[PDB]
There are 2 protein chains.
Amino acid sequence: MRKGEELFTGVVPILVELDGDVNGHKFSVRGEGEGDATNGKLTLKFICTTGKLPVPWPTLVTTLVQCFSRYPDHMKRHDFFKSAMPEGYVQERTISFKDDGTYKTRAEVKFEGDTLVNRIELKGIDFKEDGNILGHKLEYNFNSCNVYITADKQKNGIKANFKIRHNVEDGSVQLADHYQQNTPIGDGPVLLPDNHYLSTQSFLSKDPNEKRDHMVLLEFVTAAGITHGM
Amino acid sequence: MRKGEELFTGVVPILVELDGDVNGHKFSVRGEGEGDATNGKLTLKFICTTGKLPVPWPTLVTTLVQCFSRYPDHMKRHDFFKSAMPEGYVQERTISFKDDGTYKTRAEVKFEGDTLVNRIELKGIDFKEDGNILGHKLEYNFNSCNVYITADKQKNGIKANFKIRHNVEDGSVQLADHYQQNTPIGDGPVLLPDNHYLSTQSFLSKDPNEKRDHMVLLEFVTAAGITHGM
């Protein structure tokens, strides 16, 4: 219906480009695949194009396109992410690993022709040489509870903070606290939502034929927490 | 693909019939609407046909069709609920309200012609006259974390136990512990899954034009927790 909305009615090609620096360990990640917003479905394959990924793949999942969330019909007015398209939005995080380092991400999510591009810069500091992150001690999997989206009245966008619990091999848990702010890139009307949340299921596999350090990622996202409308 | 699966590829009409007895308070509920398994989407309207519902609508949500879960393609072998169709399955629960009473449900979920029918008997006992349930002190809303499905090797079906946290008006929480066992009605092959879970978003509203005690229910369900396949 809305012009932003209209860009997402089919299957859309995704490109993700991440340049990272964690404690001076430089790397790049490239992802390719597609988003089906009607089904809230993401299929992507990520490659560490620089060799060995110096952090665990799961710590990068949230950083590596919430415009592909399935908003139920009655909640469509609360979908900031698609309203910002095609011009797109800046997404910034601080991710705080408990008793370990901090990631700071600046990404732009926008249309470049036919393709939805998530282009990221990641800077990690004060990582332990043999913590769960630099010492790769995290299980190859991922889950989250509800992620709460709130309006940023001030800067005309959205904010979110949420806790990711990563399984450690010794059977312990590594907390990664996410604070997120998103601002539109363009000056065109956007939708500022009421409080609601996104529910994400995540599936991380391996292509048995891929030799490069990679992640196969399948995701389902559904927005909830608002009944008004209906 | 599978013959059970094939019954759910479109929009299917649902009828739900509940006869209840809580502490001698007899009531019936009738629900009508549709399930779209491809989208994991349920739309139903429930009527208390006997007058005032003597328990809160949210305590009945889990009792009032997990065959409408969206199983991702790679997880289709782990979908017991549709394998049992058309003949269907018996679903039994004990729901234990913390410091209050207990529900016992026996339902049959099966095809009757074109329609998926959930026909239930509910028996509630040892309810407090002025607890959160008989004294209607629960907020008109509903959420759950993951519901874990496990095979019942013994009786050729599935089992689940899960905790529902109902919001109370004083700002407290009422726990309802669910133990679930499902057995196929027929003797035909069924699929016994590996451990996985269902994630449900729930939206409870009112038809502003309905005078009878009712619940409008919209639900999204997605199965996860298995990456093998893909």
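Residues 1-64, 68-233, in that order, are what chain B shows, numbered as in Swiss-Prot.
Even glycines carry a Cβ here, placed using N, Cα and C.
Taking the Cβ of B:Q69 (mutagenesis position) as reference, residues of its chain lying under 8 Å away and at least six apart in sequence are, in sequence order, B:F84, B:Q94, B:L201, B:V224. The mutagenesis experiment B:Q69 to H is recorded by Swiss-Prot, whose note states: In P4; leads to no detectable fluorescence. In mut2.2; shifts fluorescence lifetime from 3.03 to 1.94 ns; when associated with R-30 and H-145. In mut3.3; shifts fluorescence lifetime from 3.03 to 1.88 ns; when associated with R-30; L-46 and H-145.
According to Swiss-Prot, the experimentally introduced change B:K79 to R is described as follows: In Topaz; shifts the major emission and exitation peak up to 20 nm; when associated with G-65; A-72 and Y-203. On its own chain, B:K79 (mutagenesis position) has B:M1, B:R2, B:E5 as residues at least 6 apart in sequence with a Cβ closer than 8 Å to its own Cβ. According to DSSP, B:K79 (mutagenesis position) sits within a helical segment.
Among the mutagenesis results in Swiss-Prot, B:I128 to V has the note: In EBFP2.0; shifts the excitation and emission spectra to shorter wavelengths and increases quantum yields compared to BFP; when associated with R-30; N-39; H-66; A-72; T-105; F-145; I-150; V-155; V-171; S-198; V-206 and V-224. The residue drawn here is the original one. All chains included, 12 other C-beta atoms sit within 10 angstroms of the C-beta of B:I128 (mutagenesis position).
B:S147 to P appears in Swiss-Prot as a published mutagenesis result, with the remark: Increases fluorescence at warmer temperatures such as 37 degrees Celsius. Proximity of B:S147 (mutagenesis position) to non-local residues of its own chain (separation of 6 or more, Cβ distance below 8 Å) is seen for B:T62, B:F165, B:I167, B:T203, B:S205, given in sequence order.
Long-range C-beta contacts of B:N149 (mutagenesis position), restricted to its own chain and to partners at least six residues apart, with a cutoff below 8 Å, comprise B:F165, B:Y200, B:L201, B:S202, B:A227, B:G228. Annotation note: B:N149 (mutagenesis position) sits in a coil segment as assigned by DSSP. Under mutagenesis, Swiss-Prot gives B:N149 to K with this note: Increases fluorescence at warmer temperatures such as 37 degrees Celsius. In Esmerald; leads to brighter fluorescence; when associated with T-65; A-72; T-153 and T-167. In VisGreen; leads to brighter fluorescence; when associated with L-64; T-65; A-72 and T-167.
Among the mutagenesis entries in Swiss-Prot is B:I167 to T, noted as: In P11; increases fluorescence at 475 nm excitation and at warmer temperatures such as 37 degrees Celsius. In Esmerald; leads to brighter fluorescence; when associated with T-65; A-72; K-149 and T-153. In VisGreen; leads to brighter fluorescence; when associated with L-64; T-65; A-72 and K-149. Neighbour density for B:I167 (mutagenesis position): within 10 A of its CB lie 21 other CB atoms from the protein chains shown.
Counting Cβ atoms from all protein chains shown, B:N198 (mutagenesis position) has 11 others lying within 10 Å of its own Cβ. B:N198 (mutagenesis position) carries neither a helix nor a strand DSSP state and counts as coil. What Swiss-Prot says about the mutagenesis result for B:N198 to I is this: In mut2.1; shifts fluorescence lifetime from 3.03 to 2.50 ns; when associated with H-145 and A-176.
Listed in Swiss-Prot as a mutagenesis experiment, B:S202 to F is described as follows: In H9; increases fluorescence at 395 nm excitation; when associated with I-203.
Under the DSSP three-state reduction, B:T203 (mutagenesis position) is assigned to strand. For the mutagenesis experiment B:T203 to H, W or F, the note given by Swiss-Prot reads: Results in significantly red-shifted excitation and emission maxima.
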Near chain A: which of the mutagenesis positions B:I128, B:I167, B:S202 have their Cβ closer than 8 Å to one of its Cβ atoms? B:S202
Around the C-beta of B:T203 (mutagenesis position), how many further C-beta atoms are within 10 angstroms, looking at every protein chain? 23
